Amino acid sequence: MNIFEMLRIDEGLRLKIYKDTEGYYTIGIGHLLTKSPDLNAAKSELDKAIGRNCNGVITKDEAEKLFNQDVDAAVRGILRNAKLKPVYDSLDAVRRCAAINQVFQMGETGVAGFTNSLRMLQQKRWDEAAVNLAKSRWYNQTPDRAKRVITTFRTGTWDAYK
Ligand SMILES: COc1ccccc1O
């Protein structure tokens, strides 16, 4: 297991524009296209992202290309974030994947409500962190996925990903 296999399990792979768990136009391996309810806006974003007229459909290679970019940008975003970087740097590699997964799903603005969890993670108070992590809109809206990511934060193992 590594971050790609992990997020591939959590995000799935769909080659045509679909709506994510939040109802937002998405394609590929959790590549968010837009929050706009306008499908034409999403199709425009898609063509922009891929560099050709896709008419709402891409290939597996193109999905994986966006996925590579998206994972990379999540990591680079964490590293530029004054609040996230020291926590992330304190973590071992497996728990770092949990952090990337969370940011990938919810963005940095999302992981901002997680001040208390972040402190507990930095302190390596793993069971406390895991309890705090689950007290969230995140967990309640996507509980099976959040349980996997939280187990990853709690144990630093890939147990939840089989
Ligand atoms: C709350 O989990 C994180 C820890 C460190 C960096 C990013 C995170 O989402």
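Placed from the backbone N, Cα and C atoms, the Cβ positions cover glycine too.
Swiss-Prot lists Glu11, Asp20 with the feature active site, proton donor/acceptor, giving experimental evidence as the kind of evidence. The substrate binding site feature in Swiss-Prot is assigned to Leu32, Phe104, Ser117, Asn132. Among the mutagenesis results in Swiss-Prot, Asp20 to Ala, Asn, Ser or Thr has the note: Complete loss of enzymatic activity. The residue drawn here is the original one. A mutagenesis experiment is reported in Swiss-Prot for this position, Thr26 to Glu, and the note states: Complete loss of activity at neutral pH; covalently bound substrate. Experimental mutagenesis is annotated in Swiss-Prot for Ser117 to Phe, with the remark: 10-fold decrease in enzymatic activity. Swiss-Prot documents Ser117 to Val as a published mutagenesis change and attaches the note 50-fold decrease in enzymatic activity.
This view paints the features noted in Swiss-Prot onto the structure.
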{"residue": "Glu11", "record": "active site, proton donor/acceptor", "Cβ contacts under 8 Å, 6 or more apart": "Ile29, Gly30, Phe104"}
{"residue": "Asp20", "record": "mutagenesis position", "Cβ contacts under 8 Å, 6 or more apart": "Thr26, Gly30, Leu32"}
{"residue": "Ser117", "record": "mutagenesis position", "Cβ contacts under 8 Å, 6 or more apart": "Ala129, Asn132, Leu133"}
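For ligand 1, the recorded positions lying close by, meaning a CB under 6 A from one of its atoms, are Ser117; the full candidate list was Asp20, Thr26, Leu32, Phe104, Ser117.
In three-state terms derived from DSSP, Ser117 (mutagenesis position) belongs to a helical segment. DSSP gives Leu32 (substrate binding site) a strand state.
With the fewest other C-beta atoms within 10 Å around its C-beta, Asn132 stands out among the recorded positions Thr26, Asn132.
Largest CA to CA distance in the substrate binding set (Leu32, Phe104, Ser117, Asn132): 27 Å, whole number. All protein chains shown were included, and the count of other CB atoms within 10 Å of the CB of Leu32 (substrate binding site) stands at 18. For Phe104 (substrate binding site), other Cβ atoms within 10 Å of its Cβ number 25. Classification of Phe104 (substrate binding site) by DSSP places it within a helix. Secondary structure from DSSP puts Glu11 (active site, proton donor/acceptor) in a helix.
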